[PDB]
Amino acid sequence: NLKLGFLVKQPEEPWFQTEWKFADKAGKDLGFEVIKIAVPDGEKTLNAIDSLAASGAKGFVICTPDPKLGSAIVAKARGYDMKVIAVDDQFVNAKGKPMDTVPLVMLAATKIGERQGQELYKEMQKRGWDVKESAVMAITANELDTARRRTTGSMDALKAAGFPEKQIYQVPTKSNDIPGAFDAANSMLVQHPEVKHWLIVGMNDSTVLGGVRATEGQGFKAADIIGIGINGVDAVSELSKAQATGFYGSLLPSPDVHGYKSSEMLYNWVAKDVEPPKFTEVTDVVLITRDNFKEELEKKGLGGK
Ligand SMILES: OC[C@H]1O[C@H](O)[C@H](O)[C@@H](O)[C@H]1O
């Protein structure tokens, strides 16, 4: 009967496919239909809302492709008497300040970035690298707050553990995917021939994977590269390879919580005018590596299948 939308900026990522699967579970448990729409740019985003209105949807969960679309999304929704919940990426106003009025469910970005930096440093220590010939490559997406809090948290943790500040090189990526990060990393690598071992910092698996791919192209072997992604589910094809690579592991948060909980809160809101909390921060995280990924995914219910 009741129809609710679930709009995601990147349907190609397992992260978002997983949110969609758990949204469907909430739909089965509470009695609603989930309309799954891909919104990779702003145009499609606004058109998709129009489409939801025509289908008679009462609201939607959205991971916007652009935080700065916040105002427009809210205006359009209001126009159609639709409730909106943001997942993963927070809406911001024209000045870049957070739109605290839209309920949000997101991960603990700073805490998870710090964990990434802690685990990089620990693995570096395990390998015995000389810090003098080591460097950090931080691939950044500073226009996205959640991305920025992860990479800053990671660099802060490295600096706190003793990694020399002057050997931390930042490079912006134009797209949050393997091609964008590949290009970024490739430009930094040729600027630093003196480096023999790289730590690769990025806000998610694809970003780190593009960095790792670039290092392979510049003649670095796996032993001399450590990249730890974030998302978990996006790293399974890499961790499943026969041979080890510079991609050492991934921090697995809870996309299942993001998908179900945002959908459940939307339903309660639409069906009972039960007002969601403004901010829901999911703190769950576990390091998955070649040795435990299958066991940890099955144990979280996102099973190696
Ligand atoms: O909330 C986590 C989520 O954050 C952003 O949306 C990223 O683009 C996704 O890949 C995922 O890491």
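Residues 25-329, in that order, are what chain A shows, numbered as in Swiss-Prot.
Determined via X-ray crystallography, 1.5 Å.
Yeah, the Cβs are placed from backbone N, Cα and C, and that goes for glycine too.
Quoted from Swiss-Prot for the published mutagenesis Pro277 to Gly: Improves binding to galactose. According to DSSP, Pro277 (mutagenesis position) sits in a coil region rather than a helix or strand. Counting only same-chain residues six or more apart in sequence, the Cβ atoms lying under 8 angstroms from the Cβ of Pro277 (mutagenesis position) belong to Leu131, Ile136, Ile254, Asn255, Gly256, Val306, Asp308, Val309.
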